Amino acid sequence: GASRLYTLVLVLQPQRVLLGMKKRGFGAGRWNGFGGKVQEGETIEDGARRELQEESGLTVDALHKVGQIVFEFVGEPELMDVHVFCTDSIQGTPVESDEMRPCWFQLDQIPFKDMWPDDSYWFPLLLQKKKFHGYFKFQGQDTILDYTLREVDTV
Ligand SMILES: CNc1nc(OCCOC)nc2c1[nH]c(=O)n2Cc1ccccc1
């Protein structure tokens, strides 16, 4: 059907991953990555950089696309086509805002119970830097009715 473009950025380093507790708005009460809608006149990668900076205060040397996930929320007018980026190359410190509190998690302490339920499926691939295409059919924000996830050579 009709779909909208989104980006999702994970700051993933050898020993730790950066997530942000949402205090308000989309994903409130969960540890989320950084992202949002891609705008007209910017590339998907430019949009990922922009959202990372707007949300966390971070600027990076480079980012790479590691996956794509299509979300179907039952009853919503459009699909969400999310392009997933990864980067280790931060140039400063994350900053807490009125919207978000940043936290570095050790890789054996990733808080899946306090994250979106789909994350449990594709994180093991992200952590191995294995590229992936996924699809998740949701009923509301807690329930996965169906999904697919495959390792790909090209996103
Ligand atoms: C780290 N896992 C996840 N992080 C976010 O950060 C929000 C920034 O992206 C807009 N969102 C996640 C997320 N895992 C997850 O399911 N979502 C929900 C989502 C659904 C549809 C479009 C975008 C995000």
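Swiss-Prot numbering applies to chain A: residues 2-156, in that order.
How was it done? The header gives X-ray crystallography, 2.0 Å.
Yeah, the Cβs are placed from backbone N, Cα and C, and that goes for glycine too.
The secondary structure of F35 (2-oxo-dATP binding site), as reduced to three states from DSSP, is extended strand. As annotated by Swiss-Prot, 2-oxo-dATP binding site applies to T8, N33, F35, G36, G37, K38, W117, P118, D119, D120.
Within the same chain, the residues at least 6 positions away from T8 (2-oxo-dATP binding site) whose Cβ sits under 8 Å from its Cβ are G36, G37, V39, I45, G48, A49, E52, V83, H84, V85, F86, listed in sequence order. For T8, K23, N33, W117, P118, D119, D120, the entry in Swiss-Prot reads 8-oxo-dGMP binding site.
Taken from Swiss-Prot, the feature Mg(2+) 1 binding site applies to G36, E56, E100.
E52 (Mg(2+) 2 binding site) carries a helical DSSP state (H, G or I). Per Swiss-Prot, Mg(2+) 2 binding site is recorded for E52, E55.
The Cβ of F27 (mutagenesis position) has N33 as same-chain neighbours under 8 Å, each 6 or more residues away in sequence. The note that Swiss-Prot attaches to the published mutagenesis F27 to A is: Reduces 2-oxo-dATPase and 8-oxo-dGTPase activities.
For the published mutagenesis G36 to R, Swiss-Prot gives the following note: Reduces activity by 97%.
In Swiss-Prot, a published mutagenesis experiment is listed as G37 to F, annotated Loss of activity.
Around the Cβ of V39 (mutagenesis position), 22 further Cβ atoms fall within 10 Å across all displayed protein chains. Here the residue is the original one, while Swiss-Prot reports the published mutagenesis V39 to E with the comment Loss of activity.
For the mutagenesis of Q40 to P, Swiss-Prot gives this note: Reduces activity by 97%. The structure shown keeps the original residue. For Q40 (mutagenesis position), the count of additional Cβ atoms within 10 Å of its Cβ stands at 12 [all protein chains shown].
According to Swiss-Prot, the mutagenesis experiment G42 to I carries this note: Reduces activity by 60%. In three-state terms derived from DSSP, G42 (mutagenesis position) belongs to neither a helical nor a strand segment and is classed as coil. Listed in sequence order, the same-chain residues six or more apart from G42 (mutagenesis position) with CB atoms under 8 A from its CB number zero; the list is none.
Under its mutagenesis entries, Swiss-Prot includes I45 to K with the note: Loss of activity.
Looking at Swiss-Prot, you'll find the mutagenesis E56 to A noted as follows: Loss of ability to prevent DNA damage. Expected to cause loss of enzyme activity. The C-beta environment of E56 (mutagenesis position), restricted to residues of the same chain at least 6 apart in sequence and closer than 8 Å, consists of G21, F35, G36, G37, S98, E100, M101.
With a cut-off of 8 Å between CB atoms and residues at least 6 apart in sequence, the same chain places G28, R31, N33, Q142 near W117 (mutagenesis position), listed in sequence order. One mutagenesis experiment catalogued in Swiss-Prot, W117 to Y, is accompanied by this note: Enhances 2-oxo-dATPase activity and greatly reduces 8-oxo-dGTPase activity.
In this structure, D119 (mutagenesis position) belongs to neither helix nor strand by DSSP; it is coil. Quoted from Swiss-Prot, the note on the mutagenesis of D119 to A or N is: Loss of 2-oxo-dATPase activity, reduces 8-oxo-dGTPase activity.
With a 10 A radius on its CB, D120 (mutagenesis position) counts 19 other CB atoms from all the protein chains. One entry in Swiss-Prot concerns the mutagenesis experiment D120 to A or N. Its note says: Mildly decreased 2-oxo-dATPase activity, nearly abolishes 8-oxo-dGTPase activity.
The annotation that Swiss-Prot gives for the mutagenesis experiment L150 to A reads: Reduces 2-oxo-dATPase and 8-oxo-dGTPase activities and increases thermolability. DSSP classifies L150 (mutagenesis position) as strand under the three-state reduction. Spatially close to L150 (mutagenesis position) yet at least six residues away along the chain are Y122, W123, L126, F133, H134, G135, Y136, judged by Cβ distances under 8 angstroms.
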If you tally other C-beta atoms within 10 angstroms for each of the recorded positions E52, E55, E100, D119, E152, the top scorer is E52
In chain order, residues whose C-beta lies under 8 angstroms from the C-beta of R151 (mutagenesis position), counting only those at least six residues away in the same chain, are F133, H134, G135
For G36 (mutagenesis position), just count the other CB atoms lying within 10 A of its CB, please. 22
When you measure from the Cβ of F35 (2-oxo-dATP binding site), how many other Cβ atoms are you left with inside 10 Å? 24
Simplified DSSP label at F27 (mutagenesis position) comes out coil
